[PDB]
Amino acid sequence: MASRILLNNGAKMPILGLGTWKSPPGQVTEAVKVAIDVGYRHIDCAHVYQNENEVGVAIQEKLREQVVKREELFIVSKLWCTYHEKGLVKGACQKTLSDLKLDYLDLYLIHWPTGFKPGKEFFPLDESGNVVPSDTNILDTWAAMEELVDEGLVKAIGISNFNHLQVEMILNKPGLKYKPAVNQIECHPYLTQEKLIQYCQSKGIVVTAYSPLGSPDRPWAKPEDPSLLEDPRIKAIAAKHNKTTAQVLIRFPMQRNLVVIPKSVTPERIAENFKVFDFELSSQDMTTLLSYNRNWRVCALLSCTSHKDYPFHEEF
Ligand SMILES: NC(=O)c1ccc[n+]([C@@H]2O[C@H](COP(=O)([O-])OP(=O)(O)OC[C@H]3O[C@@H](n4cnc5c(N)ncnc54)[C@H](OP(=O)(O)O)[C@@H]3O)[C@@H](O)[C@H]2O)c1
Ligand SMILES: CC1=Nc2c(-c3ccc(Cl)cc3)nc3ccc(F)cc3c2[C@@H](O)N1CC(=O)O
């Protein structure tokens, strides 16, 4: 298993990265330091995660320690929904760069296809709890992303949580300057994404799997919800390989030619999660894990189901 996948800009992206959603600012600096120490070279960030300064501290420290140089790192961030207006995109990118203490990003994603009213609140609500949309559209936001590449702020651009029709809208745009390099989507044994993966891979778009462990720390979880890490069937596959369930869950997308970004702030788990290059899931293991699909999403963006660009009405 080669550790990187080639993107459309000629750069190579590490297939295993560290996720940072819900990594509290008071804990994420150490997590990123440990991750770099044990070999992670790809960090998945976002402005909305409210912790980019603390990620940036860790990166700066490890650069000053001579542990890594910048060119060996693959830093991803994402344009939040309240910044989809063309005139806000550059400032949002530059805020992320300033917080991360970087002079470029390796990859910058449109975080969701839905634009929200601009302003200080990340999820602006009306008096009845509906998300307030903005008068923005995918193609104009994409054109603003393209400018970031032309100005050297970012090396590649991509999308996240786009359905195939939304991807196609960019691909077919008259005057397209850059194709999206990546679509980052939820993917795990309960939401296997067979059709959207087939679509993206056939169009030369690399897929990154988010919430590979089923996001047990997500803030809307219900106790009756399915739990991947506790699934006794996956535990049995893991035992057979002398690996943990988490390690099986990370290796699974790697063998589908996906990038995967498990999150932890716990040092032992950060190291555990990287130790996935020393075993192989069998054909039968892959087939069995795929067979657990239930089309079950942990990140369904439920406050946005009436937004014109809500991505999850389409089958894929
Ligand atoms: N583009 C998007 O819209 C989007 C949406 C969701 C996620 N993401 C990205 O994908 C990343 C990963 O997804 P996620 O954060 O939702 O969840 P996840 O990676 O599926 O699961 C993270 C949870 O699993 C725990 N954990 C980690 N390693 C473990 C292990 N070896 N054994 C047991 N438990 C373990 C973590 O606990 P501790 O941290 O306490 O150790 C945390 O509670 C995010 O952090 C973010 O970077 C992107
Ligand atoms: C899937 C997702 N949902 C939200 C939400 C959210 C919670 C519930 C609902 Cl119905 C919709 C969105 N809240 C967040 C609060 C703080 C923060 F830092 C991030 C919050 C996020 C967000 O970061 N997250 C992850 C993502 O979009 O990558």
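Think of each number as a place in line: the chain as shown, counted from 1.
Backbone N, Cα and C atoms are what each Cβ position is placed from, and that goes for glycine too.
These come from Swiss-Prot:
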ACT_SITE  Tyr49  active site, proton donor
BINDING   10-19, 211-273  NADP(+) binding site
BINDING   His111  substrate binding site
MUTAGEN   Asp44 to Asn  Reduced glyceraldehyde oxidoreductase activity
MUTAGEN   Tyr49 to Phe  Complete loss of glyceraldehyde oxidoreductase activity
MUTAGEN   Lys78 to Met  Reduced glyceraldehyde oxidoreductase activity
MUTAGEN   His111 to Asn  Reduced glyceraldehyde oxidoreductase activity
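The closest partner of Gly10 (NADP(+) binding site) among the mutagenesis positions, by CA position, is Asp44; the full candidate set was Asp44, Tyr49, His111. Of all the binding-site residues listed (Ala221, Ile261, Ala271), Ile261 sits in the most crowded Cβ setting, with the most other Cβ atoms within 10 Å. For the recorded site, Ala271 (NADP(+) binding site), the DSSP three-state label reads helix. Listed in sequence order, the recorded positions among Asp44, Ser211, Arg251 whose CB lies under 6 angstroms from an atom of ligand 1 come out as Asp44, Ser211. Comparing Cα positions, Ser211 (NADP(+) binding site) lies closest to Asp44 out of the mutagenesis positions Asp44, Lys78, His111. Nearest in space to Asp44 (mutagenesis position), taking C-alpha to C-alpha distance over the binding-site residues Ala221, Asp231, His241, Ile261, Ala271, is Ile261. Between the CA atoms of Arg251 (NADP(+) binding site) and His111 (mutagenesis position) there is a gap of 25 Å. The 10 Å shell around the Cβ of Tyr49 (mutagenesis position) contains 22 further Cβ atoms across the protein chains shown.
For the recorded site, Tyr49 (mutagenesis position), the DSSP three-state label reads helix. Proximity to ligand 2 at the level of Cβ atoms, with a cut-off under 6 angstroms, picks out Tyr49 from the recorded positions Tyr49, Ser211, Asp231.
Residues near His241 (NADP(+) binding site) in space but far in sequence (CB under 8 A, at least 6 apart, same chain), listed by position: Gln247, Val248, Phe279, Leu281.
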